[PDB]
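Here the structure comes first, spelled out in structure tokens, and everything after it is commentary.
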Amino acid sequence: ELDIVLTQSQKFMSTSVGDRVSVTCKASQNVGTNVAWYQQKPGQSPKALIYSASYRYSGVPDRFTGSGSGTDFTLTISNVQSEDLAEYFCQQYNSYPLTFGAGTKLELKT
Amino acid sequence: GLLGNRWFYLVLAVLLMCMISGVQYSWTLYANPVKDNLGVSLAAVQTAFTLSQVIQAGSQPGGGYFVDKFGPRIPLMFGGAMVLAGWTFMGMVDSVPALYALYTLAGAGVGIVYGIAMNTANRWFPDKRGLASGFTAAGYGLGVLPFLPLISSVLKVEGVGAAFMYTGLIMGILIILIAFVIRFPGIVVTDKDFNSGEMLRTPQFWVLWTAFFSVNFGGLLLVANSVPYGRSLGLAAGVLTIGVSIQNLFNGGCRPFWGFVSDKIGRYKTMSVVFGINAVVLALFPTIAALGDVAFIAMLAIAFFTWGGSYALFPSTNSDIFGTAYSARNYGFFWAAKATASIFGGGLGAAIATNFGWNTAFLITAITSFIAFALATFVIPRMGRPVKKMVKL
Amino acid sequence: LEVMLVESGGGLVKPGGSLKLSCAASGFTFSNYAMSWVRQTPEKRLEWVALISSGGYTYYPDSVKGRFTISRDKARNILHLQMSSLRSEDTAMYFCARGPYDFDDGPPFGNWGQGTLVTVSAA
């Protein structure tokens, strides 16, 4: 199809405080390095985490990092904290239409 | 690959250009990390870059003097050592004035090596001066493009000091190793061979100087405003990356083409045609680029193709007009125009755009290109040959 | 200094009708920045709805193109989203976000507002 589709394999991911987690984003088409990562806390609108698939903003903690290119992207949360648990989406802005990921919710293991 | 073949020395000059291109075209990557250790972004790192660009106006003339007198070997060694000692430690300095001093040292070395490569190309190809100058200028334009992602990775992982150190060492060592090899075909002053001071008396020099300065001035704002205008239109990010790559590739590749074109027809006619097309394209750029991604990329390609050719048209013109023997000093005096243009180009493009509109900004760039076109078409051809006044023993 | 985005105009409206969402902006001019409307499905799925650029050029995805119209008021710094021919799929919460700076590289949605809810169903 003409529209690009970003698929996050993990609909649900369970982790513990202090560990390392990685949310993966697989694109149907090559989007280079024009990919962003957003974090949506349950009661608030999404907050921008990663732009250009490798760069975080000022005020974004050093725990979150981004890597990848082409069709494979990864958002790595090292030393996960309690507040880190929220929903993470990947968005490509390489070409129109702009598309979003399915969404990965991070919760503690039951 | 023997010594004495002209193309071997042309390849060596292109290699020197590719080795010194890192100082100018890698600066965007180092600007933010170097700033992070220091104070204000716009002040510290950008003034360091501006000083490194301005110092070339005095660096290249003296290096050209020493090249015309004592050959290119020792001056190229000195320029390579200067690039080494300046660019290597820019990541290990803790004070802003030290950064200024080291960046000026590196920029002066780069200016010297650029002048040396251009003079070697012009001397070894007197019949194809335009083509050799274009190849060397393209090598200076396209030098760092292959290794830009690699140096970005080095900056991301191993740090700023390590990246500066690696790049400075590689550049200095390679330039110095090339310095051992290059040589000139053979001083004999002739009637048409002008001294730098004697050149500074002719009106033709100043007409060409104003044309080159206007071209560089308009080009600074053209590069500064082209891609951000595409972002202001709302084009996709991939389209903007393609546009950046097209800008770089065409600004590089147009130089040997325009050099050959000037060889086939002439310096002044080629300058007039190229600058007129560039002025028209820059005047029509805001309107035509709105038509979409394809129009934006086509306008970028055509505009940069018509803008980049000056760096090949002017060296061959200088060698043809003001003599080959003293040509190295004279082309440094011509390089002073590009050095001077960098004084204002810091935030001038963005200022003009955000203040008076994108259309008026590109109209000003087109007016600069049209000044160059008018000088090339109506002013300079009517003067004829330089007169060589006030000669001294 | 701080960037503020206030969404308003959300409601409970019958399908096939009109609505107008307003986004009050503060701290930046609409000229040198781009603005976008993005809605989130009640199943927490995000769909980019509209994006108006620095110059005023508008982009819509084919799913919601033609029905919706994104515009702006530079004099009062308000981003307007006119909605018409409302469908059952249009039930979502809309947010207005500012895009990249004209001379800067960034994502199309740098800062987000609170968000306003638009529901078009049998209720």
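Heads up, chain B uses Swiss-Prot numbers, so what you see runs 11-196, 204-410.
Per the header: X-ray crystallography, 3.3 Å.
For all residues, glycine too, the Cβ spot is worked out from N, Cα and C.
According to Swiss-Prot, the features are:
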- B:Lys355: oxalate binding site (BINDING)
- B:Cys28 to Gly: Slight decrease in activity; when associated with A-271 (MUTAGEN)
- B:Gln56 to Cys: Residual activity (MUTAGEN)
- B:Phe59 to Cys: Loss of activity (MUTAGEN)
- B:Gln66 to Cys: Residual activity (MUTAGEN)
- B:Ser69 to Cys: Residual activity (MUTAGEN)
- B:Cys271 to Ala: Slight decrease in activity; when associated with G-28 (MUTAGEN)
- B:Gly349 to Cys: Loss of activity (MUTAGEN)
- B:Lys355 to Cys, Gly, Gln or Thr: Loss of activity (MUTAGEN)
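Here the features listed in Swiss-Prot are placed on the structure.
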{"residue": "B:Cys28", "record": "mutagenesis position", "Cβ contacts under 8 Å, 6 or more apart": "B:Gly149, B:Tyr150, B:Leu152, B:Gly153, B:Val154"}
{"residue": "B:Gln56", "record": "mutagenesis position", "Cβ contacts under 8 Å, 6 or more apart": "B:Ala41, B:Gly363"}
{"residue": "B:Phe59", "record": "mutagenesis position", "Cβ contacts under 8 Å, 6 or more apart": "B:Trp37, B:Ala41, B:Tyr113"}
{"residue": "B:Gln66", "record": "mutagenesis position", "Cβ contacts under 8 Å, 6 or more apart": "B:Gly117, B:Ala118, B:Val120, B:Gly121, B:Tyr124, B:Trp352, B:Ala353, B:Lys355, B:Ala356"}
{"residue": "B:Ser69", "record": "mutagenesis position", "Cβ contacts under 8 Å, 6 or more apart": "B:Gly117, B:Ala118, B:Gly119, B:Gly121, B:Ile122, B:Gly349"}
{"residue": "B:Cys271", "record": "mutagenesis position", "Cβ contacts under 8 Å, 6 or more apart": "B:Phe321, B:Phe322, B:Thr323, B:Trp324, B:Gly325, B:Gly326"}
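Flanking an unmodelled run of 7 residues, B:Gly196 and B:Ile204 have Cα atoms spaced 10 Å apart. A sphere of 10 angstroms centred on the C-beta of B:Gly349 (mutagenesis position) encloses 29 other C-beta atoms.
B:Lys355 (mutagenesis position) falls within a helical segment according to DSSP.
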